[PDB]
Amino acid sequence: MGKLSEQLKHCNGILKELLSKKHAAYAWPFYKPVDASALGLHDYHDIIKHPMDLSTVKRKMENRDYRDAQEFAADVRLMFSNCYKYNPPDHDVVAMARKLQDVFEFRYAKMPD
Ligand SMILES: Cc1cc(-c2nc3ccccc3n2CC2CCOCC2)cn(C)c1=O
């Protein structure tokens, strides 16, 4: 219930942007947990030990799980890293990850301090 810190307000803003229609053309693979069984990716959980996605990040922010911006950023980067680990580098989903990570990194760099 307590107010997010100033840095976590900035993080929440970024999160809102990543989930916004503005970026939907490349963000949509990251909206929800990878459903490995549904997608036929029966090796996914053998390869990715720590799944992460934007819905999970949103829930953690709402629940005040993140104690600082660094913790938030680690989860967003984990999400991208998982994509880069599992998928061949020339896959369309990787191109989408790179584009969304560019959005993330450039706005994260504008953190107040
Ligand atoms: C391996 C993998 C799959 C998906 C994924 N989530 C989907 C949801 C609904 C429908 C399809 C979904 N996919 C696979 C798509 C295959 C084509 O490129 C976009 C993702 C997302 N990410 C980040 C991955 O690393």
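Numbers run from 1 along the shown chain.
Each residue, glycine too, has its Cβ placed from N, Cα and C.
Database features, via Swiss-Prot:
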type    : residues                               : note
DOMAIN  : 2-111                                  : domain 'Bromo 2'
MUTAGEN : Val34 to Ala (Swiss-Prot position 376) : Abolished binding to histone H4 acetylated at 'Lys-12' (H4K12ac)
MUTAGEN : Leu39 to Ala (Swiss-Prot position 381) : Reduced binding to histone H4 acetylated at 'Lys-12' (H4K12ac)
MUTAGEN : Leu41 to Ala (Swiss-Prot position 383) : Reduced binding to histone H4 acetylated at 'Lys-12' (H4K12ac)
MUTAGEN : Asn87 to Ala (Swiss-Prot position 429) : Abolished binding to histone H4 acetylated at 'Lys-12' (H4K12ac)
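Shown on the structure are the features that Swiss-Prot records.
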| residue | record | contacts (Cβ under 8 Å, 6+ apart) |
| --- | --- | --- |
| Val34 | mutagenesis position | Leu41, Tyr44, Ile48, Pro51, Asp53, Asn82 |
| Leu39 | mutagenesis position | none |
| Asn87 | mutagenesis position | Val93, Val94 |
Item to check | Three-state secondary structure, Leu39 (mutagenesis position) (per DSSP) | outcome: helix
